[PDB]
Amino acid sequence: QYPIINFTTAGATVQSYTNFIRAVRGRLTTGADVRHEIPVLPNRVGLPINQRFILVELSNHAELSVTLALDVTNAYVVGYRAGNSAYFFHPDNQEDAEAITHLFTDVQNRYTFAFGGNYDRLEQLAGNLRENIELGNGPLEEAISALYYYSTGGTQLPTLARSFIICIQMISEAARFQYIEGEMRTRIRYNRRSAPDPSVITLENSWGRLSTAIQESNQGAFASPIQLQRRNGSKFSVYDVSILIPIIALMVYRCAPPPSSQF
């Protein structure tokens, strides 16, 4: 019932990956909510269960497939299916636990991990931080195989955690940030894997804060600046939504849009 977007790593190109990421953004947002030219994801409050998820079917050159489930309210990967087994991250609350019962309903083996799916938890399991995990098309190809072989014991937990870390950044974070989509495009164009630099990491860590700063701003002006990092690690101060229009593609819903006092 939920919409399915397909991507393969086999022969992937900047164009095929761009088409994918545009398609995932098109299914995450409805057009209802755009502030400063920046689309907002649906509000969790009152969102009917039939509109709550999207499915991303990944395939690779090894001829394997897995299907990730993303929550439209936050673009979070909440679990995945590989053939006859599905695996969900530990839910944050009761209502999320009910909602994930609506995914992969005819799968014969359903498991809920005892750990949640946030980067900090997944980095601990992986034994490596984001900044030491290479991304690109090779890493994605390998991550699709790792997720596929988990149920049979082929995949060690640390390699499963690392594989989620790769998927999340190359799908969810790229949908959230044109900047991160363009970092992936670069790696795919040259077929050269590399770990994310501080510009990528600081944007990932700041997504919620930036979403709230933009939605609470006075006509786009932040009451408090947010500090990001450039590629070389130097500080970049954000004072206004303006500088983020080329950078952030989607925000999480944080407040109602005020009745704009119009001059």
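Numbering of chain A is taken from Swiss-Prot, so the residues present carry the numbers 40-302, in order.
Recorded method for this deposit: X-ray crystallography, 1.5 Å.
Cβ coordinates come from backbone N, Cα and C, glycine included.
Of all Cβ atoms in the protein chains displayed, 18 besides its own lie within 10 Å of the Cβ of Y158 (active site). Taken from Swiss-Prot, the feature active site applies to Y158 (among others), supported by similarity to another entry.
What Swiss-Prot lists as active site is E212 (among others). Summarising the environment of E212 (active site), the number of other Cβ atoms within 10 Å of its Cβ, over all protein chains shown, is 22. In the three-state DSSP classification, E212 (active site) falls within a helix.
Taking the Cβ of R215 (active site) as centre and 10 Å as the limit, one finds 26 other Cβ atoms among all the protein chains shown. If you look up Swiss-Prot, you'll see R215 (among others) marked as active site.
As annotated by Swiss-Prot, AMP binding site applies to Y115, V116, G156, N157, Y158.
DSSP gives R83 (mutagenesis position) a coil state; it is part of no helix or strand. What Swiss-Prot says about the mutagenesis result for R83 to A is this: No effect on the toxic activity but suppresses the vascular leak syndrome.
The Cβ of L109 (mutagenesis position) lies under 8 Å from the Cβ of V63, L67, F92, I93, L94, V95, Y115, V116, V117, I210, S211, each of these being in the same chain and 6 or more residues away along the sequence. According to Swiss-Prot, the mutagenesis experiment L109 to A or M carries this note: No effect on the toxic activity or the vascular leak syndrome.
Residues near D110 (mutagenesis position) in space but far in sequence (CB under 8 A, at least 6 apart, same chain), listed by position: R91, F92, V117, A138. In the three-state DSSP scheme, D110 (mutagenesis position) falls into the strand class. What Swiss-Prot says about the mutagenesis result for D110 to A, E or N is this: Suppresses the toxic activity.
Swiss-Prot documents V111 to A or M as a published mutagenesis change and attaches the note No effect on the toxic activity or the vascular leak syndrome. In sequence order, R66, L67, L80, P81, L86, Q90, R91, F92, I93 constitute the residues six or more apart from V111 (mutagenesis position) in its chain with CB-CB distances below 8 Å.
In this structure, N132 (mutagenesis position) belongs to neither helix nor strand by DSSP; it is coil. Among the mutagenesis results in Swiss-Prot, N132 to A has the note: No effect on the toxic activity but Suppresses the vascular leak syndrome. The residue drawn here is the original one.
With respect to their backbone Cα atoms, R215 (active site) and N132 (mutagenesis position) stand 23 Å from each other. With the fewest other C-beta atoms within 10 Å around its C-beta, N132 stands out among the mutagenesis positions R83, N132. The CA atom of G156 (AMP binding site) is located 13 Å away from the CA atom of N132 (mutagenesis position). Under the three-state DSSP scheme, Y115 (AMP binding site) falls in the strand class. With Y158 (active site) as the anchor, the candidate recorded positions are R83, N132, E212, and the one with the nearest CA is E212.
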